[PDB]
Amino acid sequence: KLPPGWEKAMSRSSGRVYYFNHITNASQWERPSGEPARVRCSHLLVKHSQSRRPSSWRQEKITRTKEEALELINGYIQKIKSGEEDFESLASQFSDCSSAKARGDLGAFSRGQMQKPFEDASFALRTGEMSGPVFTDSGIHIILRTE
Ligand SMILES: Cn1ccccc1=O
Ligand SMILES: Cn1ccccc1=O
């Protein structure tokens, strides 16, 4: 029926159907369109107190809760989708990863290099698409597939 990971869902507020991807946590009104050795992604990471290393270039000691981190991720997604903010600008300013200095770019990678939820979401994204919140031991990620 639909591409890998996608399923139909029902909007509680509006009653209109939408599409949700359980690998990438992406959700959208439009029916999704239509695997490579390598993909290229950028990401925006929000760390929290249970992160594998609760530190970043932004904060020596990261104290926010997982729930607080998810709220921040949700808000960044809203601003990217409305177009008030660009993914790359938010990543440079707010990502808790060293890759913030490269507008979130991680370069290209193969399967078996990244943490598995990040890998699976990256390879289920189509070129140019963006994930919802993706959870790993580092924190909570927004992922943008660029190649
Ligand atoms: C095809 N399509 C169109 C608009 C937003 C998302 C998407 O996947
Ligand atoms: C997202 N990411 C970045 C570096 C190493 C592993 C990983 O999952």
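For chain A, we keep the numbers from Swiss-Prot: what you see runs 6-39, 51-163, in order.
When the header is checked for method, it gives X-ray crystallography, 1.8 Å.
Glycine is treated like the rest: Cβ placed from N, Cα and C.
Secondary structure from DSSP puts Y23 (mutagenesis position) in a beta strand. Among the mutagenesis experiments that Swiss-Prot reports, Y23 to A is described with the note: Reduced affinity for KIF20B.
Under the heading domain 'PpiC', Swiss-Prot lists 52-163, citing sequence analysis as support.
All protein chains shown were included, and the count of other CB atoms within 10 Å of the CB of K63 (mutagenesis position) stands at 24. Under the heading of mutagenesis, Swiss-Prot lists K63 to A and annotates it as follows: Loss of peptidyl-prolyl cis/trans isomerase activity. No effect on the interaction with IRAK3/IRAK-M. Abolishes IL33-mediated increase of IRAK3/IRAK-M protein levels.
According to Swiss-Prot, the mutagenesis experiment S71 to D or E carries the following note: Loss of peptidyl-prolyl cis/trans isomerase activity, nuclear localization and cellular function. Following the DSSP three-state reduction, the secondary structure of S71 (mutagenesis position) is coil.
The local packing around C113 (mutagenesis position), expressed as other Cβ atoms within 10 Å of its Cβ over all shown chains, amounts to 22. According to its DSSP assignment, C113 (mutagenesis position) is coil. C113 to A appears in Swiss-Prot as a published mutagenesis result, with the remark: Loss of peptidyl-prolyl cis/trans isomerase activity; decrease in DNA repair of double-strand breaks by homologous recombination slightly less efficient than that observed with wild-type protein. No effect on RBBP8/CtIP.
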What's the CA to CA span in angstrom from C113 (mutagenesis position) over to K63 (mutagenesis position)?
9
Where the chain breaks for 11 residues between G39 and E51, how wide is that break in Å, taking the Cα atoms?
13
Tell me the residue counts in helix, strand and coil for the domain 'PpiC' (52-163), as DSSP assigns them.
39 helix, 22 strand, 51 coil
